[PDB]
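Chemist: My structure is below; once you've seen it, I'll send some questions.
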Amino acid sequence: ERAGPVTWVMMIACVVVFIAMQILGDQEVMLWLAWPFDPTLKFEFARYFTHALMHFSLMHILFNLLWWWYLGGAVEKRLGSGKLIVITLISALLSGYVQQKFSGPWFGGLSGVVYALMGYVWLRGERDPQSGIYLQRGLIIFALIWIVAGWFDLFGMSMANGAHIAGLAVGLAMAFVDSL
Ligand SMILES: CCCCCCCCCO[C@@H]1O[C@H](CO)[C@@H](O)[C@H](O)[C@H]1O
Ligand SMILES: CCCCCCCCCO[C@@H]1O[C@H](CO)[C@@H](O)[C@H](O)[C@H]1O
Ligand SMILES: CCCCCCCCCO[C@@H]1O[C@H](CO)[C@@H](O)[C@H](O)[C@H]1O
């Protein structure tokens, strides 16, 4: 059993971008992938999504991809690639929007998407057990530790608490709808 296409391509894309950031520096890559930071860039639509591909430290990308691999992998396998695509697109857009609104356009990473996946997998398992998807009891503990790390700034994740809550809301909302 291996990670599906969406789970896999996202991981490889983030690694490729991370390498580009080490070679060229974070700033040069953000210039091209960050959320629109000037009116001249408002119609470069990829920017409303590409911010999610950038990570700023080894720990940032390491833990984001571990969670994406586990949660996204599970969602794709049991519920399909389409499900993972939508959760990802909606959470990246909303968390990015909230982040930009209160803290500016300079940010990046999959943490908002991870909050969405944590909320989705956990809630789906609590309300729709036989759906096959659930968050392992022990992993609920480490997910909480990861959440706390970012919430109290013990671990730099680029995005702010409000943006992460927005991502979580998307996951919970979709899980609620799916267990309907
Ligand atoms: C604190 C970090 C969070 C815990 C990370 C646990 C990662 C477990 C990865 O498992 C892998 O998941 C793939 C996708 O579902 C399966 O295809 C594969 O067979 C399985 O080996
Ligand atoms: C949204 C990602 C973070 C997960 C949040 C988990 C909620 C707090 C954990 O309390 C709950 O306690 C129950 C009683 O033991 C367990 O059965 C259940 O599994 C567990 O969830
Ligand atoms: C820096 C933190 C690293 C934590 C590493 C924890 C390893 C134990 C987690 O095991 C994983 O549990 C999943 C749920 O049961 C399985 O789906 C998966 O196959 C299995 O690999």
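So for chain A, numbering is Swiss-Prot's, and the shown residues are 91-270, in order.
Per the header: X-ray crystallography, 1.7 Å.
Backbone N, Cα and C atoms are what each Cβ position is placed from, and that goes for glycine too.
Quick paste of what Swiss-Prot says about this protein:
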type     : residues             : note
ACT_SITE : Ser201               : active site, nucleophile
ACT_SITE : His254               : active site
MUTAGEN  : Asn154 to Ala        : Reduced catalytic activity
MUTAGEN  : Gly199 to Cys        : Loss of catalytic activity
MUTAGEN  : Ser201 to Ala or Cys : Loss of catalytic activity
MUTAGEN  : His254 to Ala or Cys : Loss of catalytic activity
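Help me picture where these features are in the structure shown.
Modeler: When secondary structure is read from DSSP and collapsed to three states, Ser201 (mutagenesis position) falls in the helix class. The Cβ of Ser201 (mutagenesis position) has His150, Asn154, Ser185, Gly240, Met247, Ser248, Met249, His254, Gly257 as same-chain neighbours under 8 Å, each 6 or more residues away in sequence.
Cβ neighbour count for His254 (mutagenesis position) (all protein chains, 10 Å cutoff from its Cβ): 24.
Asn154 (mutagenesis position) is surrounded by 23 other CB atoms, counting those within 10 A of its CB over all protein chains shown.
Around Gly199 (mutagenesis position), the same-chain residues at least 6 positions away in sequence with a Cβ under 8 Å from its Cβ are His141, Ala142, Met144, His145, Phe146, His150, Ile151, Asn154, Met247, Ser248, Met249.
The DSSP secondary structure for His254 (mutagenesis position) is helix.
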Chemist: What does DSSP say about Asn154 (mutagenesis position): helix, strand or coil?
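Modeler: It is helical.
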